[PDB]
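Asker: Structure incoming, see below.
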Amino acid sequence: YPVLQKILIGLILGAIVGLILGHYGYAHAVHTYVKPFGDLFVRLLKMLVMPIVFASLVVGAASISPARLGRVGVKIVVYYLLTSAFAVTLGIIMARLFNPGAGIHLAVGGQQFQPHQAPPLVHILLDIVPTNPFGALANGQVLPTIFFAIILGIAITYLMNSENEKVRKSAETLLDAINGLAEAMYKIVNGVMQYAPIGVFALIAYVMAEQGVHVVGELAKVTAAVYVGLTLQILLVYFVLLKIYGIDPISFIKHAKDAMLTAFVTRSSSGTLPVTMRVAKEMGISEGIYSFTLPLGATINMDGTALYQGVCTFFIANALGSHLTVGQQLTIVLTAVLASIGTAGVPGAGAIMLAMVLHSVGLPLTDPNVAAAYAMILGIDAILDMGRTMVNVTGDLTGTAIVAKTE
Amino acid sequence: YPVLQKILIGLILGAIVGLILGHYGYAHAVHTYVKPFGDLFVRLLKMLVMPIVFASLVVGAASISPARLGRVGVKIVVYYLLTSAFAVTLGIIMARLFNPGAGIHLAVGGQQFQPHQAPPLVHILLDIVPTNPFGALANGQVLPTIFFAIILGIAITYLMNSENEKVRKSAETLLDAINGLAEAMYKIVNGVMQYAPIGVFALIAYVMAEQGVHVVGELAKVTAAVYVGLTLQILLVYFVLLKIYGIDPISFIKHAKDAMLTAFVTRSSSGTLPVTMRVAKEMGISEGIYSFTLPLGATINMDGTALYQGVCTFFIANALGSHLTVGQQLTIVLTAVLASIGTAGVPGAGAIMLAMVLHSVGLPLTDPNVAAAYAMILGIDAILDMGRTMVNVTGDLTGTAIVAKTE
Amino acid sequence: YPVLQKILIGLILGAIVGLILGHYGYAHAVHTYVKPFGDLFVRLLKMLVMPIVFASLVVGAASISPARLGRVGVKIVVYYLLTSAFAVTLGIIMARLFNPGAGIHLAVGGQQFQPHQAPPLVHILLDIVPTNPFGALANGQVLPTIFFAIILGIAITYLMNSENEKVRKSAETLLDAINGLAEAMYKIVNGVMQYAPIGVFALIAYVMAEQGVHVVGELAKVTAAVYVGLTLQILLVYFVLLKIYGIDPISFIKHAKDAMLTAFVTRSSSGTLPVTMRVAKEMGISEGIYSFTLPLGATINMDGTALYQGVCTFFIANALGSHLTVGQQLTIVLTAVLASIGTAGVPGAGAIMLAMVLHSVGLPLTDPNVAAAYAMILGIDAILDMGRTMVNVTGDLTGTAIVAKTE
Ligand SMILES: N[C@H](C(=O)O)[C@H](OCc1ccccc1)C(=O)O
Ligand SMILES: N[C@H](C(=O)O)[C@H](OCc1ccccc1)C(=O)O
Ligand SMILES: N[C@H](C(=O)O)[C@H](OCc1ccccc1)C(=O)O
């Protein structure tokens, strides 16, 4: 079987056969038939995310405790914050280049219930230190898991340096077992990726059926302004920073191919952690960097979302007719990067970041005009999700590759 | 101590001392006193179910991946479906041989709230793939655990055949650790089984006290119609299929003794998984079969239940006086087997399988007449439960032994 | 760094800097600035409790199954019950010595909703057997964890004495891995303790700011009675039971220093289990004993709390001016120890014990006279909490040290 080129065969063939069933009216025929097979690929990928993160990090933290992780962390965080600053500013620039929401229309009535406010920042940061590390594992919670795997990984290094060889014996057993699990999930990530072409096919067969035949109108200018923005993010920020650190862009892209396409159809950043990690091991990076930077990046580094929040804020302010302060769009840029940090763990964050970025400008989702305009964006949001998720994993790999060269 | 005949001693003694306290009115004195000792034995048994299943299946998947597990799995499923088909039809045949519900009385008022409808089949089948496999373990969920153990066990076998002997070194360590846990619970099961005769005593001391002195009247005909059906299930379908597959029935029965009797007093098919599994290993069956077919069978193969649903539907339709379609009791048979698959994981399925098999014939529990008659069955439901749970586990062992001979 | 004296340098400075901020109004400034650092420390400790308890007890159940554990447990329980009986009677004796509640004022009408009643005893005991051992781990549940670790450890020992060396091979592998984790958590308890000085400083900085400057008046007589009582507990019961058992009290206090001081600033018996456990290991005691008698003591042996319940009953009855039965304060003492067994696992028990000790005397929290007095105590409750939690862990160490010398 061709494989990995079979995904692309299923991608193009699906996107057309869904789009054809979309304009013909069979959107909810696809939902009750084709979709479950596309979900199956997502479920199987998600299955691996917890073991592969915990395992490959305890193993990963056999690596110079402070000088690595500490400086790796500091660099990857400084990378993440600056790329997200670019992402939003390019989204603003693209929404001034285009004009999404030219028509001051939009009928008013039937709208948002306003997402719950982000928890106090102190109670977000204090929460990266888990209280029951079995608990964190037992339900999602990547951030407390990252903390625990590093603190266990550093301890088990300090254990294998013990002058007692019952201590250095038992510590070696545990680490190997945990490494067993690590390697096991990477073997299943090859299995789950064999089903990908059936899953990929069935995923865009639904997105193009339910939201594709709705991409026309003023919303076409949104989808274009976002996607051109996302393309320019890839070329202007990723390729340039990749070149300026001496790692070949196309050799990077050839390796990233698997992780990119699963992120594009899964529309889950943390969901495609197993594929983005395997693609980083397959890329030659050590587990001391990638086992840490990738899951952290699937939680803080949202470049595609930060760009989408650029153009979405403008859209709504254009749908109402707000002047957007001839000078103070630097507030939309500031609280878009501050959103990612102050939302960190808190689940369903994509809706609550945009909520506080829209409130930052002065367009709360509570005023029925702002909300009716946001409602029209949500008619084509799965289309925009694909492109923005795909950039959310690119930044992860790109930052991981830069930290790999520096450290 | 005599032991394993100590169970039979406590059973006969307990059932008499329960039944004697039953007709003397001290049913709630047994609830508040004898009962907890019966609960302890169930608690301790349940305790081992999660580790023993997960452990002995990762270990269990050290066995030719496709040709075994696949064909094992296909056979056992084809077995399960056809045994469930016989069971319901034998229940129909036993309900036409007897006449449960001769009196068209039953006073109306005070009945069911109608159980929750079974989740859409695609969100039951997709649910067999877990998302957080640690979470699967964290709270019950035998089905997604089975899927993960097997997917881990296939991964850990492919890992051991690697040309790198750091990867095989770490694979072996993990497998053996997991196998430590496997053997651990099996050694515990021997202990918990030493408490069995006290637990056994205290359980039928309750069931006969609370529902025993209630088994008189038209309900005696039901209990006789179900139990003669359960006896004939073992004799006509198990002892025939066992013999026709070249394994001695009595040699099988002698080995099944422990598993049979705890299932009869626990009334939990998954609850007596460690005893049915220990009895399978002690039977000499390999972990490549029994470690997969037994926890699957405590979730799909409910022959005793499917048989009970035959006579229960007939009881309600005779209480009302419905004709039961002179020909179309095939619809009762059909939806009984399709209840087992379409319920799978979903908790409290015993009521929801019967809710839809009754709805299939045309007797909804929403109708105050149907539900008034169904309320009378529940007054002797734990009497019926013992017999049906005991046949639920037999077929799991019977199927396991048939697959062992075949594969 | 000086260390373990840098804790003391922070405690004194923090107690004065909180107290100074308190009588100057800036209590709620300290809550929103200093307090988080104090929390970080407590979160970090609580993080270890669940692995450290489970691990160092499967490993700790490498030791003569019955003769040890059985007799160990039966000693430590009889120990626990007698020390808790002393504590409450030293509470009554210190409350008759002082007179907390001279003034029969207290204005009425702003009071307690009455804490949920303690679950029936049989469902407390039956609940010490967990039903899903992974469950118990995944969420708190120190008692059922204890029961699983001990039943695992007994089984893994019997497993290691098998004439087959595939079973003995795997059991040894499992045990080392579990011990890998055991060791690892201790290595971490050294790191988490390096943060203690800052954590300690920020913790009394709070309690002295929010409840310090409220310690004046008739509540001063309370605080004094309790603390004098708790001091007289340590001198008269621990140092006397230590001496009489042949373990130098001051050498014991040199060793207990770390666990004593964190229990005082954390106010969490079970939260400082890691510091109490490493200080038992570093004391030279065996995992056979300490690994079982320490968590079981952070769940039954609240000496300092049962002392408080003595003087609190008196204060409330003094506030109302009840005679406290010229004789029947024995019923306070009796139900005070029963409270500890009869509350076991059941969370929030602290209040739910005081509830029933007060109801025992005959002053339910529901009488808005009793309740208006009880809410006055709660004003200086964190101040009393420190002193009593530190006496709650001392008894756990003291018992373990007595049982070590005996067994
Ligand atoms: N679907 C996107 C992704 O997974 O990258 C993402 O939605 C999910 C999400 C993931 C992480 C944090 C917040 C929200 C987004 O659109 O921002
Ligand atoms: N007690 C029986 C068993 O566990 O086999 C069974 O109850 C539980 C159950 C198990 C599986 C599916 C439905 C219901 C029944 O009463 O039919
Ligand atoms: N601080 C005490 C302790 O942890 O020992 C304790 O407070 C916490 C607690 C512990 C156990 C049950 C309920 C509440 C008490 O005052 O009884």
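Numbering, chain A: per Swiss-Prot, residues 10-416 in sequence.
If you check the header, you will see the structure was determined by X-ray crystallography, 3.2 Å.
Just so you know, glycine gets a Cβ as well, placed from its N, Cα and C.
One entry in Swiss-Prot concerns the mutagenesis experiment A:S65 to V. Its note says: Strongly decreased chloride conductance. Here Swiss-Prot describes A:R276 to S as a published mutagenesis experiment; the accompanying note says: Increased rate of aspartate transport; when associated with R-395. The L-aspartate binding site feature in Swiss-Prot is assigned to A:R276, A:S277, A:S278, A:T314, A:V355, A:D394, A:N401. According to Swiss-Prot, the feature Na(+) 1 binding site maps to A:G306, A:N310, A:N401, A:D405, an assignment based on a large-scale study or a structure entry. The Na(+) 2 binding site annotation in Swiss-Prot covers A:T308, A:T352, and the record cites a large-scale study or a structure entry as its basis. Listed in Swiss-Prot as a mutagenesis experiment, A:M311 to A is described as follows: Decreased dependence of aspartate binding on Na(+) concentration. Here Swiss-Prot describes A:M395 to R as a published mutagenesis experiment; the accompanying note says: Increased rate of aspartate transport; when associated with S-276. Looking at Swiss-Prot, the entry for mutagenesis of A:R397 to A says: Strongly decreased affinity for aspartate. Quoted from Swiss-Prot, the note on mutagenesis experiment A:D405 to N is: Strongly decreased affinity for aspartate.
Can you tell me where each of these features sits in this structure?
Answerer: Counting every protein chain shown, the number of other Cβ atoms lying within 10 Å of the Cβ of A:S65 (mutagenesis position) is 27.
In the three-state DSSP scheme, A:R276 (mutagenesis position) falls into the coil class. For A:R276 (mutagenesis position), other Cβ atoms within 10 Å of its Cβ number 21.
Neighbours of A:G306 (Na(+) 1 binding site), defined as other CB atoms within 10 A of its CB across all chains, total 28. For the recorded site, A:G306 (Na(+) 1 binding site), the DSSP three-state label reads helix.
Residues within less than 8 Å, Cβ to Cβ, of A:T352 (Na(+) 2 binding site) and separated from it by at least 6 positions along the same chain comprise A:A127, A:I133, A:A358, A:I361, A:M362. In the three-state DSSP classification, A:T352 (Na(+) 2 binding site) falls within coil.
Around the Cβ of A:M311 (mutagenesis position), the number of neighbouring Cβ atoms within 10 Å comes to 31.
Take the CB of A:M395 (mutagenesis position) and look out to 10 A: across all protein chains shown you find 22 other CB atoms.
For A:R397 (mutagenesis position), the Cβ neighbour count at a 10 Å cut-off comes to 29, with all displayed protein chains included.
In this view, A:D405 (mutagenesis position) is surrounded by 33 other Cβ atoms within 10 Å of its Cβ, with every protein chain counted.
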Asker: If you count CB neighbours within 10 Å, which one among the binding-site residues A:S277, A:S278, A:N310, A:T314 has the smallest count?
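Answerer: Lowest Cβ count within 10 Å among the binding-site residues (A:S277, A:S278, A:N310, A:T314) is A:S277.
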Asker: Where A:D394 (L-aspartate binding site) and A:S65 (mutagenesis position) are concerned, what is their Cα separation in Å, rounded?
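Answerer: With the alpha carbons as reference points, the distance is 28 Å.
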Asker: Using DSSP reduced to three states, classify A:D405 (mutagenesis position) as helix, strand or coil.
Answerer: helix
Asker: Can you give me the Cα-Cα distance between A:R397 (mutagenesis position) and A:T308 (Na(+) 2 binding site) in Å, rounded to a whole number?
Answerer: 14
Asker: State which of the following binding-site residues has the fewest other Cβ atoms within 10 Å around its Cβ: A:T308, A:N401.
Answerer: A:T308
Asker: Please list the recorded positions from A:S65, A:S277, A:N310, A:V355, A:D405 whose Cβ falls under 6 Å of any atom in ligand 1.
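Answerer: Near ligand 1, sequence order: A:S277.
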Asker: C-alpha of A:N310 (Na(+) 1 binding site) to C-alpha of A:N401 (L-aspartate binding site): distance in Å?
Answerer: 7
Asker: Can you tell me which binding-site residues out of A:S277, A:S278, A:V355, A:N401 are within 10 A of A:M311 (mutagenesis position) by Cα, answering none if there aren't any?
Answerer: A:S278, A:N401
Asker: Please determine which of the binding-site residues listed here (A:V355, A:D394) has the lowest count of neighbouring CB atoms within 10 Å.
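Answerer: Candidates: the binding-site residues A:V355, A:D394. Fewest Cβ atoms within 10 Å: A:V355.
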Asker: List, in sequence order, those mutagenesis positions among A:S65, A:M395, A:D405 whose Cα sits within 10 Å of the Cα of A:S277 (L-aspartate binding site).
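Answerer: So far as Cα distances go, the mutagenesis positions lying within 10 Å of A:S277 (L-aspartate binding site) are A:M395.
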Asker: Can you tell me which recorded positions out of A:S65, A:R276, A:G306 are within 10 A of A:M395 (mutagenesis position) by Cα, answering none if there aren't any?
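Answerer: Cα within 10 Å of A:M395 (mutagenesis position): A:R276.
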Asker: How many Å lie between the Cα of A:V355 (L-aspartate binding site) and the Cα of A:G306 (Na(+) 1 binding site)?
Answerer: 15
Asker: How far apart, in angstrom, are the most distant Cα atoms among the L-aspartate-binding residues A:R276, A:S277, A:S278, A:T314, A:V355, A:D394, A:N401?
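Answerer: Across A:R276, A:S277, A:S278, A:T314, A:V355, A:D394, A:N401, the widest Cα separation comes out at 19 Å.
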